[PDB]
Amino acid sequence: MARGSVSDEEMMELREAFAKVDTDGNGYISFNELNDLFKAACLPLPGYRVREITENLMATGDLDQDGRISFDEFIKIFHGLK
């Protein structure tokens with residue numbers, strides 16, 4: 001797979017933390033892991049912002065693939081840009 005959004009700096013940091021919480025061995029983390037990863041990665045967005053974006057993401061049909069959250073989703077969520 002090849003895709004990204006966050007700048008090099010973040011991409012490196014965000015990825016670092018994500019992996020630490022991506023022990024699912026599938027490549028994607030879980031809801032709980034996501035939120036924890038956001039705060040663990042020393043991100044700007046608060047705690048509710050993340051939990052909200054997620055619960056609101058699949059709220060329609062974003063995580064309908066299974067319910068998990070791959071690094072890709074996290075990034076697109078951290079930047080919140082098409």
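In case you wondered, yes, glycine gets a Cβ from its N, Cα and C as well.
According to DSSP, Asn26 (Ca(2+) 1 binding site) sits in a coil region rather than a helix or strand. When other Cβ atoms within 10 Å of the Cβ of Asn26 (Ca(2+) 1 binding site) are tallied across all protein chains shown, the result is 11. If you look up Swiss-Prot, you'll see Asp22, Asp24, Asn26, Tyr28, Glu33 marked as Ca(2+) 1 binding site, on the strength of sequence analysis.
With a cut-off of 8 Å between CB atoms and residues at least 6 apart in sequence, the same chain places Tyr28, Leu57, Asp62, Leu63 near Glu73 (Ca(2+) 2 binding site), listed in sequence order. The Ca(2+) 2 binding site annotation in Swiss-Prot covers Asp62, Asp64, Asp66, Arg68, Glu73, and the record cites sequence analysis as its basis.
The annotation domain 'EF-hand 1' is assigned in Swiss-Prot to 9-44 on the grounds of sequence analysis.
One entry in Swiss-Prot concerns the mutagenesis experiment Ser5 to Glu. Its note says: Promotes association with the actin cytoskeleton. DSSP classifies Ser5 (mutagenesis position) as coil under the three-state reduction.
Proximity of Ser5 (mutagenesis position) to non-local residues of its own chain (separation of 6 or more, Cβ distance below 8 Å) is seen for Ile75, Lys76, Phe78, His79, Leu81, given in sequence order. Listed in Swiss-Prot is the mutagenesis experiment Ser5 to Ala, annotated as follows: Abolishes phosphorylation and reduces the cell surface expression of CD69 and IL2RA. Reduces association with the actin cytoskeleton.
A count of other CB atoms within 10 A of each Cβ picks out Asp24 as the most crowded of the binding-site residues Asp24, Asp64. It is 12 Å from the Cα atom of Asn26 (Ca(2+) 1 binding site) to that of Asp66 (Ca(2+) 2 binding site). For the recorded Ca(2+) 1 site, residues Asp22, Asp24, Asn26, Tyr28, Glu33 set the reference point as the centre of their Cβ atoms, and the other residues of that chain within 8 Å of it by Cβ are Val21, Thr23, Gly25, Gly27, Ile29, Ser30, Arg68, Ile69, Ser70. Residues near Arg68 (Ca(2+) 2 binding site) in space but far in sequence (CB under 8 A, at least 6 apart, same chain), listed by position: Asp24, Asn26, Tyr28, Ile29, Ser30.
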